[PDB]
Number of protein chains: 2
Amino acid sequence: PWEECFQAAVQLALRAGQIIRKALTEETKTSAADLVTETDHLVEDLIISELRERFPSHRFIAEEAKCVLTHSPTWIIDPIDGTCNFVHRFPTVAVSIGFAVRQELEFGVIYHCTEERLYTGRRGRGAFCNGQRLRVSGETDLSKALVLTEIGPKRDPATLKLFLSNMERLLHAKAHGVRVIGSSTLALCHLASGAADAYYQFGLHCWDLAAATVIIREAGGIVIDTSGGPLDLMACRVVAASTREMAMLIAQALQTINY
Amino acid sequence: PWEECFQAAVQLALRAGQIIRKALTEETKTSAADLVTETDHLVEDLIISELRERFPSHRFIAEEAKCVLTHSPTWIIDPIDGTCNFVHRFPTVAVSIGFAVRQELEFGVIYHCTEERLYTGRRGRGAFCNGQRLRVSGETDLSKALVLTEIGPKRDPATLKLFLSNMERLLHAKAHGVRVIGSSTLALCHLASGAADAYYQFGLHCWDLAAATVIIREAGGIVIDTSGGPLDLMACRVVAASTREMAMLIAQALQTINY
Ligand SMILES: [Ca+2]
Ligand SMILES: [Ca+2]
Ligand SMILES: [Ca+2]
Ligand SMILES: [Ca+2]
């Protein structure tokens, strides 16, 4: 699984990013809410069929069509990351399609519909954005860290107490700031470029960190589990920072909550 | 105080947005931190002197050079809103210059250096962004609301308990989501366009909501005090939403903390 798969993933991510950019020229409280899903369904189909059309033997995964990845060359996608922003015409929605082989990430392309920024990255060839070599921040002290993270959908009194208590711990240290742009993909992408030093989230999904990861890594950064050491994709949490140190750091300063 | 003042404010906001966009092509932990301030000082000077050059009798206010506004036609500016993001090369930093006469806001232009979006708005002529008529969301039920807000600099155990407890209340209702892009100006601008329904912040400053307000209002939205009714500019808090209802709503669901 090589390049004919990459040149495609990007070609489709581009179309799948345009058809969606033109969508935001909308006009309404709930009518839009549908336009979106209709779009989400329009994108997902586009990608998981044109890619099916070529390489008719590869597996797929996405928000609509469990996250069980076999050793087969499987394509992990999130047709539209940031449907809530999209509903409000908030300029930050992405379409990410990641590709794994032998049960490990080989590459991934994340697109920025509005800002037309295109993040890509293969393994053994580094990460780029609109053909410009990306390299992870390179920071290590939280006191000089800009953390990224998003709120989950689980609006349960249990959940929230932890999410907030968790923000606090990072703020309690001297982390410059916390950002909640409302998009996991772009957040991870920002980290990859260096616009962010760390990121974290529980209630996240496999199709979110599938592409970013490849990029964040070939960029230099590191992506692991809220605990430490390894990174469990079929789990629903992640911890990727600017350095191997920072990562461990944002860990021994974080409490767990998921599923 | 009319247009020769507006055509200028925009002309300078444009230059003052370019000289700053070219700045972000930087290369470092603290060297950048200076580049920024140097920039901030370079912008502020640009604007409060070219504007001084013309209309040598108007007053000024900005982050560097108390917030005491007389009835004189005073120019309220924030040469660079989002210096922390800028330090990290985070694509969301704005330069806002607002103009008040007879001690009330007449107009204001907020620029988006990276995304090249230009928000303007005079009083009695509505608000625009890159010549496209803007109109406030028009929402009223928090259950379908995308709230915007930023963390302050005051890293004091007192503060934080309130900030977080405050987020929670909005999340406890069924507000779609909360965003912390790291820029008051752009946040208020998003609200004005309709990409956001509400906004709130304590520890804010007069030069932040000076221009936005004009825009948010001529856009349709409403900007008031964390309490209600009136809006105290020389205070350090604000509450502007998509509708007069929403506003009151985000109020009777919010606790105060400032200075
Ligand atoms: Ca999605
Ligand atoms: Ca997602
Ligand atoms: Ca500033
Ligand atoms: Ca400011």
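For chain A, we keep the numbers from Swiss-Prot: what you see runs 15-41, 46-83, 89-282, in order.
This deposition comes from X-ray crystallography, 3.0 Å.
Using the three backbone atoms N, Cα and C, a Cβ is placed for every residue, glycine included.
Annotated features, as they stand in Swiss-Prot:
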type	residues	note
BINDING	A:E81, A:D101, A:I103	Mg(2+) 1 binding site
BINDING	A:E81, A:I103, A:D104, A:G105, A:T106, A:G205, A:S206, A:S207, A:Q224, A:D231	substrate binding site
BINDING	A:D101, A:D104, A:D231	Mg(2+) 2 binding site
MUTAGEN	A:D104 to N	Loss of activity
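The recorded positions examined here are A:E81, A:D101, A:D104, A:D231; by Cβ neighbour count within 10 Å, the least packed of them is A:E81. If you take the Cα of A:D231 (Mg(2+) 2 binding site) and the Cα of A:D101 (Mg(2+) 1 binding site), they are about 7 angstrom apart, rounded to a whole number. Around the Cβ of A:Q224 (substrate binding site), 24 further Cβ atoms fall within 10 Å across all displayed protein chains. By the rule that a residue counts when its Cβ sits under 6 Å from some atom of ligand 2, the binding-site residues A:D101, A:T106, A:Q224 yield A:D101. For A:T106 (substrate binding site), the count of additional Cβ atoms within 10 Å of its Cβ stands at 18 [all protein chains shown]. Residues near A:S206 (substrate binding site) in space but far in sequence (CB under 8 A, at least 6 apart, same chain), listed by position: A:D104, A:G105, A:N108, A:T115, A:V116, A:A117, A:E173. Among the binding-site residues A:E81, A:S206, A:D231, the ones whose Cβ sits under 6 Å from an atom of ligand 1 are, in sequence order, A:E81. Of the chain residues outside the Mg(2+) 2 site list A:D101, A:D104, A:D231, A:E81, A:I103, A:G105, A:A117, A:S119, A:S206, A:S207, A:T208, A:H228, A:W230 have their Cβ within 8 Å of the site's Cβ mean position. Here the CA atom of A:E81 (Mg(2+) 1 binding site) lies 11 Å from the CA atom of A:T106 (substrate binding site).
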